[PDB]
Amino acid sequence: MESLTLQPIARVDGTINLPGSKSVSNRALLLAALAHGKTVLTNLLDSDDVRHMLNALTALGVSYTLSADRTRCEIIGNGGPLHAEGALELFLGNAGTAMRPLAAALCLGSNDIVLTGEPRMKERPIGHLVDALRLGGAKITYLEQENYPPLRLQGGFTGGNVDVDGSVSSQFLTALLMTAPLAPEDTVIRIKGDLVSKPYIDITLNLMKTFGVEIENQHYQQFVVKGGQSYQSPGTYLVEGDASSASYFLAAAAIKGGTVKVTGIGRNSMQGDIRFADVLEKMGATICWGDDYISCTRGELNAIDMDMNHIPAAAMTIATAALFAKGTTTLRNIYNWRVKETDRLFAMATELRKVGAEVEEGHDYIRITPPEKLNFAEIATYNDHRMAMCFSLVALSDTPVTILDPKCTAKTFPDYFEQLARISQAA
Ligand SMILES: C[C@](O[C@@H]1CC(C(=O)O)=C[C@@H](OP(=O)(O)O)[C@H]1O)(OP(=O)(O)O)C(=O)O
């Protein structure tokens, strides 16, 4: 068991050029692979989730080249649905943005492919997506627990009337949206009830349009898609910096700045997590917006009580930032934290108490009352990059913190600790 100990950080200040967005990167790679023509992606993220998508594309026969730092990728589009037979196994780590989208996309035409991943991925739900794909004609088999990967895909999604549950993950709808345009028949996707993580759907539609396809969005309750379309290379495409990864650095400034500026995202970003900056502002920090940067400057930090369903990833960062705020913070409507890299409500509550907070772990919310002063803890990270990054903020205090399995940040941000160190100042 590897670990990293962070000594107290007296002040943070500086500029971070953000690693590429994981959400945009994996959507762009799959759309580029399906598209006609050569796509050149720049500012692509190099992290485990992207690497698993790249390996899957290699396995499927897609040709591409990567620059030395793996942030520039020249992809030769397949000009249509990807194919493989013989129950070829694609190992997808714990990448939801590879597992959910490929589970749908590979249902086009005939195929015989198995999708699997790390143990935790076999515990992340996918039944709502499988139900929807089957309504459209796909043949899908659960090889282990019903409603979870691994899956054996045998093709057959032709389109039609498809209902999909949007209450647990927006990724199921995302996967259907990217797939349906290439199906032979038109598809009408009806959302059953609620839709969580709605901003990620806007990221999907934005990327689909960049690749030549638009659909009819009826108030997010129903989506009308014309079949028989084709994705087309947009030529060179710049991947946005990752707004979820930015959250740690902006929160660091709100706690212990200084001014921290992150570049690669700005007021025009398509990512929902730039709204994390509005939460810091509500807590008392000062935010500056640019075309290609967001900056945060220390002001004060007051507790808040907010529904965080629109920024589930960055919301975790408020849970540790809350340790430094005045008052009790409550984060609501975040049930799906439970079905991600780990059950994040259980994990966040457990680790927060270790550094001294009094915490109520609600079924779909968390309430945090900070201690007068933090104490040292060895933080468990649950194979979850975000637990490691969130708890790194404990060091913006008088106490060091030890983070177990620090390399788990590689899921989306291999260089996280060096980047936090870059803005950490002793004076
Ligand atoms: C969970 C995480 O990020 C998810 C990425 C994502 C997307 O479509 O790009 C949508 C959200 O999932 P949901 O709709 O289920 O809330 C995010 O939480 O990772 P993932 O890609 O493995 O699912 C994360 O990085 O924290």
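Method of determination (from the header): X-ray crystallography, 1.6 Å.
Any Cβ shown, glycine's included, is placed from N, Cα and C.
Annotation source Swiss-Prot lists phosphoenolpyruvate binding site at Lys22, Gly96, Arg124, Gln171, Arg344, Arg386, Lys411, citing sequence analysis. Look at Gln171 (phosphoenolpyruvate binding site): DSSP puts it in a helix. Its Cβ placed at the centre, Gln171 (phosphoenolpyruvate binding site) has 26 other Cβ atoms within 10 Å.
Listed in Swiss-Prot is the mutagenesis experiment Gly96 to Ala, annotated as follows: Insensitive to glyphosate with unaltered affinity for its first substrate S3P, but displays a 30-fold lower affinity for its second substrate PEP. Within the same chain, residues at least 6 positions away in sequence whose Cβ sits under 8 Å from that of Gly96 (mutagenesis position) are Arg124, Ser169, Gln171, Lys340. In this structure, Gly96 (mutagenesis position) is part of a helix by DSSP.
According to Swiss-Prot, the mutagenesis experiment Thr97 to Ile carries the annotation: This mutant is sensitive to glyphosate and causes a substantial decrease in the affinity for PEP. Is insensitive to glyphosate but maintains high affinity for PEP; when associated with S-101. Taking all protein chains in view, 25 other C-beta atoms sit within 10 angstroms of the C-beta of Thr97 (mutagenesis position).
In Swiss-Prot, the entry for mutagenesis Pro101 to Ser states: Displays a slight decrease of the affinity binding for both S3P and PEP. Decreases the binding affinity of glyphosate, reducing the potency of this inhibitor. Is insensitive to glyphosate but maintains high affinity for PEP; when associated with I-97. The structure shown retains the original residue. Taking Cβ-Cβ distances under 8 Å and a sequence separation of 6 or more, the neighbours of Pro101 (mutagenesis position) in its chain are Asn26, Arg27, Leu30, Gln171, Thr174, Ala175, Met178, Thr179.
In Swiss-Prot, a mutagenesis experiment is listed as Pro101 to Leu, annotated with the note Displays a 2-fold lower affinity binding for both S3P and PEP. Decreases the binding affinity of glyphosate, reducing the potency of this inhibitor.
According to Swiss-Prot, the mutagenesis experiment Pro101 to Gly carries this note: Displays a slight decrease of the affinity binding for both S3P and PEP. Decreases the binding affinity of glyphosate, reducing the potency of this inhibitor.
Under mutagenesis, Swiss-Prot gives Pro101 to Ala with this note: Displays a slight decrease of the affinity binding for both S3P and PEP. Decreases the binding affinity of glyphosate, reducing the potency of this inhibitor.
In the three-state DSSP scheme, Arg124 (phosphoenolpyruvate binding site) falls into the coil class.
Within the same chain, residues at least 6 positions away in sequence whose Cβ sits under 8 Å from that of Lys22 (phosphoenolpyruvate binding site) are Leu45, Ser47, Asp49, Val50, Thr97, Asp242, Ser244, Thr412. Burial estimate for the binding-site residues (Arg124, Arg344, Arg386, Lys411): highest at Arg386, by number of other CB atoms within 10 Å. For ligand 1, the neighbouring recorded positions among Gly96, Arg344, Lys411 are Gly96, by Cβ distance under 6 Å.
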